2 protein chains.
Amino acid sequence: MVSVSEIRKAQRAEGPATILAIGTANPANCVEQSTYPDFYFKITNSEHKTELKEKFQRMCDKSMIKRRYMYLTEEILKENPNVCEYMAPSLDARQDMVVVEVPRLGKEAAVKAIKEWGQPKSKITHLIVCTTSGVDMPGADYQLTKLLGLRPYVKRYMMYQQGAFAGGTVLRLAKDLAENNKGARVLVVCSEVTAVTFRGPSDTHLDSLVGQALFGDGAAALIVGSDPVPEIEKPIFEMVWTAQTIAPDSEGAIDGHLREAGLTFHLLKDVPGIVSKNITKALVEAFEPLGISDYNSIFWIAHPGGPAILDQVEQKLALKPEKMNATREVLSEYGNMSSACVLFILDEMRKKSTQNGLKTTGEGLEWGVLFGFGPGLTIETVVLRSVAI
Amino acid sequence: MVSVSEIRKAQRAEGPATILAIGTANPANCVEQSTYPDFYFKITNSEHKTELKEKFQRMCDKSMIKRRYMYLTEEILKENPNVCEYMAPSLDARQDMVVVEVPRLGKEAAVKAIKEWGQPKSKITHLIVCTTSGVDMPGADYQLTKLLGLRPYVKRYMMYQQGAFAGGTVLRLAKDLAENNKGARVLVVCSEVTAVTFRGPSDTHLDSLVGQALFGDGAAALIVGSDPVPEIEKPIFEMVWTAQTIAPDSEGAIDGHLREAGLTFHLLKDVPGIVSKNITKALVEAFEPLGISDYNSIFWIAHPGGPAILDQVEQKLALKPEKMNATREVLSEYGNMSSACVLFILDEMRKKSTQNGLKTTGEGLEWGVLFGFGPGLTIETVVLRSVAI
Ligand SMILES: CC(C)(COP(=O)(O)OP(=O)(O)OC[C@H]1O[C@@H](n2cnc3c(N)ncnc32)[C@H](O)[C@@H]1OP(=O)(O)O)[C@@H](O)C(=O)NCCC(=O)NCCSC(=O)CC(=O)O
Ligand SMILES: CC(C)(COP(=O)(O)OP(=O)(O)OC[C@H]1O[C@@H](n2cnc3c(N)ncnc32)[C@H](O)[C@@H]1OP(=O)(O)O)[C@@H](O)C(=O)NCCC(=O)NCCSC(=O)CC(=O)O
């Protein structure tokens with residue numbers, strides 16, 4: 001009797017998944033980078049490690065980060081000496097921080113996105129939450145449903161322990177949820193808190209130390225939907241095509257293990273080298289089908305894992321220095337916020353484009369690319385189209 | 001110049017997401033339930049806790065589980081006393097087990113699904129991995145990509161710390177990935193290992209104790225795609241509609257926290273009561289639009305969190321005793337395997353339907369329902385259509 005073909009035709013959306021609102025938030029504690037080496041070596045009781053402190057000073061001076069926002073404060077760190085050690089049992093304390101802070105910070109960003117969107121939160125049909133900081137059951141998706149008062153029947157996607165490429169992963173996921181479901185409006189929240197990875201310095205673990213110069217906190221929220229209601233909703237960017245891949249010869253480039261001493265990273269190859277070496281193949285896969293091969297002709301969003309990734313990509317491709325302006329401005333004012341970074345960069349780009357009277361939200365250009373980089377080594381690619389004005 | 005409308009039309013699939021292959025696997029160690037109370041109280045050094053052992057005997061006798069498969073053995077447990085205690089620092093040891101066992105067991109199930117499917121593994125475009133046992137970076141999705149030799153550009157969805165409703169969550173996700181992307185073939189793997197939750201008994205934590213009578217290990221893998229190639233591929237079930245909701249008055253019904261002592265569950269209400277009280281609303285949302293209100297007329301798959309959930313649902317709705325046969329057979333022969341359970345039940349159902357000469361893979365019936373239950377309290381609903389023969 002019942003036709004599945006008819007149900008399927010009626011159930012799906014028609015146009016491209018579109019970003020309709022972006023909102024961000026960060027912990028209130030602003031930590032200057034200029035003074036961080038002194039602060040970090042003093043709070044971890046490592047002032048005697050003179051040569052290591054000099055190496056960390058050089059890491060901070062080359063970071064290209066001016067400041068970062070951290071949930072962790074001097075007072076919290078003084079109450080948690082095992083978090084200040086390089087390797088001490090401390091997961092319970094870290095989890096107690098981040099199981100609450102991830103959804104709290106995500107809530108602030110989401111409220112800002114929902115206000116911009118301007119439509120009832122009862123129209124949110126799907127919720128994607130993403131974090132690399134802590135895990136719990138029910139997860140941060142259930143907590144944000146409760147905190148925001150979303151409908152209990154919101155369809156949830158809890159992306160845990162994902163890593164820094166997952167701002168691209170949540171976009172890749174939201175595209176399919178919005179496009180295959182008529183009326184669907186997806187709230188996307190990436191919320192990342194360094195309390196799980198902060199730890200003291202050790203001279204035989206310099207890969208862990210460079211994370212202490214770069215990682216910062218923040219959350220970003222999006223509303224994503226297909227078939228925007230003209231003039232009620234306001235498109236910012238459209239998603240057109242996505243990919244994910246594992247770079248060859250990158251085994252163990254970025255490992256991260258969640259243990260009794262928290263989350264510890266381990267770096268085993270040359271991340272800037274691997275990303276630079278494999279970015280062109282990612283661009284030809286995305287843009288050869290669209291007939292574009294001039295990579296200065298598109299707008300750019302790249303996860304700023306560190307400044308060397310950006311510099312080597314710019315050099316490899318001969319990007320004009322300005323292509324990475326929005327990326328570098330986020331790195332400078334917030335540091336590497338893992339999965340959220342790329343979403344802050346989208347917000348900076350559209351805000352500066354609009355503020356400065358450019359013709360599109362993608363710096364006056366039509367087509368754009370967003371890249372996430374992280375453990376695997378994984379590269380996430382999202383092809384975007386800007387919107388006029 | 002470029003038309004996004006044309007790209008979107010060309011990029012999407014046309015028909016309903018279809019399950020094209022199912023494969024399962026379990027650890028080799030088969031643990032009888034009849035003797036488990038003696039084994040478990042002896043291995044955890046709790047033989048002196050006489051009244052608690054009697055309560056556990058009653059839990060096991062009412063479980064309706066005949067046997068379970070466990071990665072954990074007597075030899076492993078004897079090497080890990082802190083895993084045998086109710087609450088001892090042990091996450092590092094547990095993580096070391098499950099970061100390897102989750103992908104190993106998932107690989108076995110996936111190979112079986114890929115063999116059934118019969119098509120090149122190079123046609124797998126998307127991979128969803130789901131587990132509640134351990135987390136790592138790169139995740140179990142990267143490990144399975146490597147173990148199976150999938151293409152490096154497979155698009156991955158790593159669902160961590162999800163909980164027992166997530167066999168429904170992976171179906172909900174795979175439906176959108178398959179339906180919105182022409183040609184997409186999704187490998188879905190749920191792989192669940194009790195090494196993260198096993199722990200000794202405590203008479204002030206009886207909610208943790210009932211998990212020790214019920215939780216078992218296993219993995220299940222699916223191939224999901226839209227637009228199956230007639231007679232090359234072989235549809236088993238079609239997905240038509242999905243939902244997820246949070247039952248009212250269920251705050252803290254099933255909490256699970258991942259700590260330095262591993263994953264510990266905490267039960268605070270009446271799960272069978274909450275599920276039974278809210279299942280009818282879930283069924284009317286799913287089936288009122290299809291015009292069906294006789295819930296014996298559809299085929300059933302329900303997460304067997306415990307036998308009381310099943311009994312109270314059967315009683316509430318006046319299901320014939322046979323509706324839950326496939327569900328109860330899985331509970332009996334494997335116990336509660338968290339997210340994988342529901343996928344084992346789909347395999348049992350289609351195998352028994354085919355074996356016994358019924359007309360469809362859904363026990364001779366056309367429409368069916370699959371439910372996942374877990375932390376939140378969350379209910380996942382997936383509406384399925386069977387396939388002839
Ligand atoms: C660290 C940088 C900002 C510095 O770049 P520069 O080229 O400008 O600078 P430089 O060599 O003069 O100083 C950088 C400092 O890094 C340190 N350093 C140098 N060699 C290194 C090595 N192989 N192992 C670890 N750290 C190293 C030294 O202290 C050195 O200063 P000196 O030797 O002179 O004292 C850049 O390397 C960077 O962007 N790398 C980031 C690549 C990446 O892995 N980031 C991904 C996320 S981090 C990660 O850890 C993820 C995670 O854990 O999940
Ligand atoms: C445990 C059962 C198999 C037993 O059911 P019966 O009705 O047949 O039996 P019964 O009362 O005679 O014995 C069941 C035993 O459960 C124990 N028991 C009874 N009262 C309980 C309570 N409120 N707290 C905890 N456990 C309880 C007692 O030992 C009792 O035996 P006696 O008192 O006579 O010694 C059933 O309750 C069940 O299916 N519950 C499962 C509901 C659910 O929560 N499962 C979700 C996953 S578990 C979870 O823990 C998830 C997780 O942690 O993530």
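Backbone N, Cα and C atoms are what each Cβ position is placed from, and that goes for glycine too.
Swiss-Prot lists A:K55, A:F56, A:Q57, A:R58, A:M59, A:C60, A:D61, A:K62, A:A308 with the feature CoA binding site. According to DSSP, A:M59 (CoA binding site) sits within a helical segment. A:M59 (CoA binding site) counts 19 other C-beta atoms within 10 Å of its own C-beta, drawing on all protein chains shown.
For A:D217 (substrate binding site), other Cβ atoms within 10 Å of its Cβ number 29. The substrate binding site annotation in Swiss-Prot covers A:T197, A:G216, A:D217.
Annotation of the published mutagenesis A:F215 to S, W or Y in Swiss-Prot: Drastically reduces catalytic efficiency; the original residue is retained in the structure shown. A:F215 (mutagenesis position) falls within a strand segment according to DSSP. With a 10 A radius on its CB, A:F215 (mutagenesis position) counts 21 other CB atoms from all the protein chains.
Annotation of the published mutagenesis A:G256 to A in Swiss-Prot: Decreases catalytic efficiency 2-fold; the original residue is retained in the structure shown. Applying an 8 A CB threshold to same-chain residues 6+ apart, the list for A:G256 (mutagenesis position) reads A:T132, A:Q161, A:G163, A:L263, A:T264, A:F265, A:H266, A:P375. In three-state terms derived from DSSP, A:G256 (mutagenesis position) belongs to an extended strand segment.
One mutagenesis experiment catalogued in Swiss-Prot, A:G256 to V, is accompanied by this note: Decreases catalytic efficiency 7-fold.
Under its mutagenesis entries, Swiss-Prot includes A:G256 to F or L with the note: Drastically reduces catalytic efficiency.
The note that Swiss-Prot attaches to the published mutagenesis A:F265 to V is: Decreases catalytic efficiency 2-fold. For the recorded site, A:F265 (mutagenesis position), the DSSP three-state label reads strand.
Around the Cβ of A:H303 (mutagenesis position), a 10 Å sphere holds 31 further Cβ atoms from the protein chains shown. Annotation of the published mutagenesis A:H303 to A, D, N or T in Swiss-Prot: Drastically reduces catalytic efficiency; the original residue is retained in the structure shown.
Among the mutagenesis results in Swiss-Prot, A:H303 to Q has the note: Decreases catalytic efficiency 13-fold. The residue drawn here is the original one. Taken residue by residue with DSSP, A:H303 (mutagenesis position) is part of neither helix nor strand, so it is coil.
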Recorded positions satisfying Cβ distance under 8 Å to any chain B Cβ, from A:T197, A:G216, A:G256: A:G256
Cβ-Cβ neighbours of A:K55 (CoA binding site) (radius 10 Å): 18
Shortest C-alpha distance to A:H303 (mutagenesis position) - which of the binding-site residues A:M59, A:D61, A:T197, A:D217: A:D217
Rounded Cα-Cα span from A:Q57 (CoA binding site) to A:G216 (substrate binding site), Å: 17
Using Cα positions only, nearest of the recorded positions to A:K55 (CoA binding site) (A:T197, A:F215, A:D217): A:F215
Maximum Cα-Cα separation (Å), residues A:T197, A:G216, A:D217 listed as binding substrate: 11
Among A:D61, A:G216, A:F265, A:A308 [recorded positions], residue with fewest other Cβ within 10 Å: A:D61
Integer Cα-Cα distance in angstrom, A:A308 (CoA binding site) to A:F215 (mutagenesis position): 15
